[PDB]
Amino acid sequence: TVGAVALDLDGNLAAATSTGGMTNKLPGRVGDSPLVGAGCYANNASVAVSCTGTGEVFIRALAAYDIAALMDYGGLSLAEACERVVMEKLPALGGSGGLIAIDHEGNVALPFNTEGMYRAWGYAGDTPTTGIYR
Amino acid sequence: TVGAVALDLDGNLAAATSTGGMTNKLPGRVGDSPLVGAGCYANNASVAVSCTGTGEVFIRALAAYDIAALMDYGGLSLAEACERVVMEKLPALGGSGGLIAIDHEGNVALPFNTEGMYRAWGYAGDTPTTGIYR
Amino acid sequence: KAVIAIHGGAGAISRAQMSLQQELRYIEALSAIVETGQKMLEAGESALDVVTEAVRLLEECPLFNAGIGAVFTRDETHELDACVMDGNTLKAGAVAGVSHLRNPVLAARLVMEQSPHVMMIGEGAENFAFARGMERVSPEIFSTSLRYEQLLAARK
Amino acid sequence: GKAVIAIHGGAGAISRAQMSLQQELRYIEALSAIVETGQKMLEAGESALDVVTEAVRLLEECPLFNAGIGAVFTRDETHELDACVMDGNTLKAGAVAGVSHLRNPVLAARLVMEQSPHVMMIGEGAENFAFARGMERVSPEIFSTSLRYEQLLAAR
Ligand code: NA
Ligand code: NA
């Protein structure tokens, strides 16, 4: 699974996600990646999110939209919402993985509860950061 | 499109939705009915919801989970959440239709913004109510 | 206090184009299906079994656009979709794009009950269901003259 | 806030004791190259939607990541690919699932967004819509890599 999120100079947020699924997948199984609100969500009023993990749990938990609702309705910060969804709510349902997210203010979060997540980010005109472990 | 929501004597909530789609549909098109959080959602801590309408907007708006999030994070009542989603938010996106919902307290709601919605409901032990028009 | 609600669709209803005989058939159908569900709840059946049965009945009823009585696609075919979710476990099952399963809602429940997945589509969903005993049917079984006439009116 | 981008290439399949430094270096190089292209696009005033679309196209083309070229194999030794894109301005979205003959699933998803009234298409219906709009039909062999095939046999 791969994904990207961005905030552009005009204040717009977008998100995108793509996958080949899982090795040895049952043909016809669909995980969170193509499902709006599960593996991909963007709303200029709150946040842009792209996920990667245990497909079934990100769907049942509507992880991408949940970040947004937590922020918009719960008043949580991007960091508090990411913490709650990735570090508490998903492992509680047997889920593992992570996500990337940018809020309408420009805050960036790349939470994951696994040993690794291939990831990178950066502001326009600046040096990017890349990551695998940690 | 058809659906059902139920609260049982043990306190469990459940939802189900089924459809044939739209007459003259483009083959391969998917609307909200089979998508968790869009056309079908259930959580014992909040609400059971089944939707019917212009599929694309209920997906974009994650209508079923939004009722749940408005109630659980937002503190809205079932009726307030139903009013916000069906009568304000969906039509703003150009969406028509309605949903059925039961919350963990046994409240029931059958909102719609169309001329009609085939519907019925009833508490166990009571006589049922049926409806077609407003 | 146990309770059930059902729907047969919003949007395709216009008092000006309906007849009283028509409206009574829908009321009768909605009555009987909701009554079956109420009885199930009072008897202590689970919420999950009740919504599953209710939508199964709505699928079987040719008046409603699900299962028998499904609309036709552009290609004069039927493509059916369904979802079911258990508010206790938060498990869910869903199928989309199936045409050889008589009751999509039962196939959706099969996904949630007899697999670790949530969503299956198309022929993979059908082969999974068949392998577990669900019968293969021809999609002609869903066809009705009323929905075919709507298709031709649509191509007006 | 200033313009910013983040990308990912998957969580979960990563173990330091199972990785080598030359492999880690290739991943860092690819992530850096793609996030940099996104940064420069943002700096130049491109839209958030065009940026994420391009970034995920690049991640699909890159054989290191499980999307597009480089996709894992199903148990039938096929490739089934899925993608989504959403515009936070309009809240429009486009998605494809279960496609095998489209080189860049995210471009198909954007095509569903940009050139149809719909949000999600699946399977052959999704492929036939995309071909009708001029997208090229490819052989699913093009996604195949020895590394992912050996992984399938190892899982076996
Ligand atoms: Na029916
Ligand atoms: Na790739």
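Here chain A follows Swiss-Prot for its numbers: 179-312, in order, are the residues you see.
The backbone N, Cα and C atoms fix where each Cβ goes, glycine too.
Take the CB of A:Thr179 (mutagenesis position) and look out to 10 A: across all protein chains shown you find 32 other CB atoms. Swiss-Prot lists A:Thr179 with the feature active site, nucleophile.
Residues or ranges marked as substrate binding site by Swiss-Prot on the basis of experimental evidence: A:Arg207, A:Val208, A:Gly209, A:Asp210, A:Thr230, A:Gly231, A:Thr232, A:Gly233. In sequence order, A:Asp210, A:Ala241, A:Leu268, A:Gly273, A:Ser274, A:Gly275, A:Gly276, A:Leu277, A:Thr292 are the residues near A:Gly231 (substrate binding site), counting only same-chain partners six or more apart with C-beta under 8 A.
While the structure shown retains the original residue, Swiss-Prot records the mutagenesis experiment A:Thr179 to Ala with this note: Catalytically inactive.
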I'd like to know which of these binding-site residues, A:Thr230, A:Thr232, is least surrounded, judged by other CB atoms within 10 A.
A:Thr232
Distance check against A:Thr179 (mutagenesis position) for the binding-site residues A:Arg207, A:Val208, A:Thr232, keeping those with Cα within 10 Å:
none
Suppose we draw a 10 Å sphere around the Cβ of A:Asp210 (substrate binding site). How many other Cβ atoms does it contain, all chains included?
34
Nonlocal residues around A:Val208 (substrate binding site), in sequence order (Cβ under 8 Å, 6 or more apart):
A:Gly233
Under a criterion of Cβ-Cβ distance under 8 Å and sequence separation of at least 6, what residues of the same chain contact A:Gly209 (substrate binding site)?
A:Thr197, A:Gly199, A:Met200, A:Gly217, A:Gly233, A:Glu234, A:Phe236, A:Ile237
